[PDB]
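Take a look at the structure set out below.
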Amino acid sequence: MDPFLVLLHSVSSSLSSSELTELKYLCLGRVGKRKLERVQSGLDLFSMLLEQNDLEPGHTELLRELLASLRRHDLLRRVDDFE
């Protein structure tokens, strides 16, 4: 049970290696380096942060914040929606 988790599995396909490469660079130091080593597509990094960091059914200012630096709009609208 986690509407937001399902929202990360869908938006993950709309990120591609391009958006994953951006949030990954900013993650180097912000979230950690070992976290990116385990990541592979996108839902992986969203599963660790949601586990314990700054992600929840109604609290994702950290992840959405990175999307703000990327200057996105469709990804920030869906994520911010479930938030």
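For all residues, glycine too, the Cβ spot is worked out from N, Cα and C.
Among the mutagenesis experiments that Swiss-Prot reports, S12 to R is described with the note: Loss of interaction with CASP8. Mutagenesis annotation in Swiss-Prot: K33 to E, described as Loss of self-association; the structure shown retains the original residue. Here the residue is the original one, while Swiss-Prot reports the published mutagenesis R38 to A with the comment Loss of interaction with CASP8. Here the residue is the original one, but Swiss-Prot notes a mutagenesis experiment at this spot, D44 to R: Loss of interaction with CASP8. Abolishes induction of apoptosis. Decreased interaction with FAS. According to Swiss-Prot, the mutagenesis experiment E51 to R carries this note: Loss of interaction with CASP8.
Here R38 (mutagenesis position) is positioned 16 angstrom away from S12 (mutagenesis position), judged by their C-alpha atoms.
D44 (mutagenesis position) has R38 as its nearest neighbour among the mutagenesis positions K33, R38, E51, going by CA to CA distance. Across the mutagenesis positions listed here (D44, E51), the residue whose Cβ sits among the most other Cβ atoms within 10 Å is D44.
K33 (mutagenesis position) falls outside any helix or strand according to DSSP and counts as coil. Distance between Cα atoms for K33 (mutagenesis position) and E51 (mutagenesis position): 17 Å, as a whole number. Cα of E51 (mutagenesis position) to Cα of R38 (mutagenesis position): a distance of 14 Å. Long-range Cβ proximity for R38 (mutagenesis position), meaning a same-chain Cβ under 8 A and a gap of 6 or more residues, is found for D44, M48. Counting every protein chain shown, the Cβ of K33 (mutagenesis position) has 9 other Cβ atoms within 10 Å.
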